Amino acid sequence: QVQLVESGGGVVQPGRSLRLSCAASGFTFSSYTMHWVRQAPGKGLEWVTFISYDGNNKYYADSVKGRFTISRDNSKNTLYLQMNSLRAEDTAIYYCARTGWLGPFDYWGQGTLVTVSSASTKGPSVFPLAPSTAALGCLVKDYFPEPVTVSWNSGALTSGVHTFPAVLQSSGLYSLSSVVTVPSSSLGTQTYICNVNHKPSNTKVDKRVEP
Amino acid sequence: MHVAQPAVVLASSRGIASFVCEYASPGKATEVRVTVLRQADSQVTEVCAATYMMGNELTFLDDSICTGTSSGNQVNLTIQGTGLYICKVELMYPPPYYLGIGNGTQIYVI
Amino acid sequence: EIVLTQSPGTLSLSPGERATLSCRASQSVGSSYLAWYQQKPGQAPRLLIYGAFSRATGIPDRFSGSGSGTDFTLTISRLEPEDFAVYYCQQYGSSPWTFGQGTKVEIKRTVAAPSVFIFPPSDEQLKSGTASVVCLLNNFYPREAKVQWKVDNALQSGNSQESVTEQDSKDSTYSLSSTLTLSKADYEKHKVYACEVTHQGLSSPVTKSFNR
């Protein structure tokens, strides 16, 4: 079973470098050309680079020409992507892709995320969105980098839960809200707690939301 | 890029068949790979492959099945030993990269 | 460079209906060099069609493709629930390999008006010097919805951000959260903070508001 597993992603500041790897299994590696394809969050697919069977020829998209170097080691069934002089515009999911013998990209890895930002790791400040069928929630503000995971009442409350996709503020930090629709009568009776966790900053906070 | 190969070819009594697979190039490539695939029931297997720097003779990876000769933009292939045989041409260098896929060749064995 | 072009941006259909997705090339590309891909949220792309017409391994028969030259088509004869995703076309005949913008296939459903909620800033946040007023639009359809902020009855501009969840799996609705960020100083200068919503299911703009 053809398998592509990429690794080496992470968060980095502009101008720094990052090295990605793609481990291939389940097929004769040297018999296929390979690509890296990237996808910025919320946008489409952009081809980045291509490499020959043995590596005799390599091509790159203009946005990476001069900073990215693709290579492969057919002896170890591994593909590489040396990315230098990184810019925030390089923030994306980087997929490892095999070219079929008839042309298309017939197999893709699940992807590895790289984030290029001048910000530094910061835990979120969690504030309650108090009610006044009622609605309540938690505001998870000013954190870097993604992601953060939010649950309610230690996971026992999931119906009517909406955790919104994070938003990138001008500060360079992320912010999101997690809301829950609740029967207006259960307020004061039922206890409502947010379970936020931001592992990059090793921050895990529980915030109780009350009228 | 347009690749031309016969629609049908006849195989000799000794199981060997020969056909010309020609290709044009929008630019002028000096590094070409020619592959021959066999397509039967949607799945494809590799019959043979050869790397070609123009004017230096066609080097085949493994001459167990295919022996071929180059003459400009034409390649006269010979395959020994009943699907669809597709001639594939890759213009590797100089840029741009081009992939060409012929319409396929049927091989009837008298 | 061969520029690909997809249409529509969003397809709104119901399960069982027939989807027709368009891909356009800025110059003629042979049928042997066009492919279609499916991508579900949080998943890697997946090949469906190659060579414009041929179907990838493991792809059900309801997916098919057609067209040559400039205009290509992907057809889903009968939409299944798992078929609602994003679809990308690509040309793979020459470098650079180029993709289309993508086309989203969403489930169409009956119109549903948003239930609007307004959240004042917590005193716990005000201690930090900034005030975030949050407005919630819960379970509405279609995805289009416009919210405008009013501070002391004066429309605001360039000081709020929005966020929309993915289409709900069960009820097929969307939710939206708009956040107005003010400085604590500026926040305590006004009294009426109002969130105004317009949507297809609302005959008149709804306003949810509060005072300090």
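We number chain B the same way Swiss-Prot does; the residues here are 38-118, 124-152, in that order.
If you check the header, you will see the structure was determined by X-ray crystallography, 2.6 Å.
Any Cβ shown, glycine's included, is placed from N, Cα and C.
Here's what Swiss-Prot has on this protein:
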- B:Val45 to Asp: Strongly reduced interaction with CD80, CD86 and ICOSLG (MUTAGEN)
- B:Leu47 to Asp: Strongly reduced interaction with CD80, CD86 and ICOSLG (MUTAGEN)
- B:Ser49 to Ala: Strongly reduced interaction with CD80, CD86 and ICOSLG (MUTAGEN)
Chain break of 5 residues - Cα distance B:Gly118 to B:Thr124 (Å, rounded to integer): 11
Mapped DSSP class for B:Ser49 (mutagenesis position), helix or strand or coil: coil
Greatest C-beta neighbour count within 10 angstroms, which of the mutagenesis positions B:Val45, B:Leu47: B:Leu47
All-chain count of other Cβ atoms within 10 Å of B:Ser49 (mutagenesis position): 12
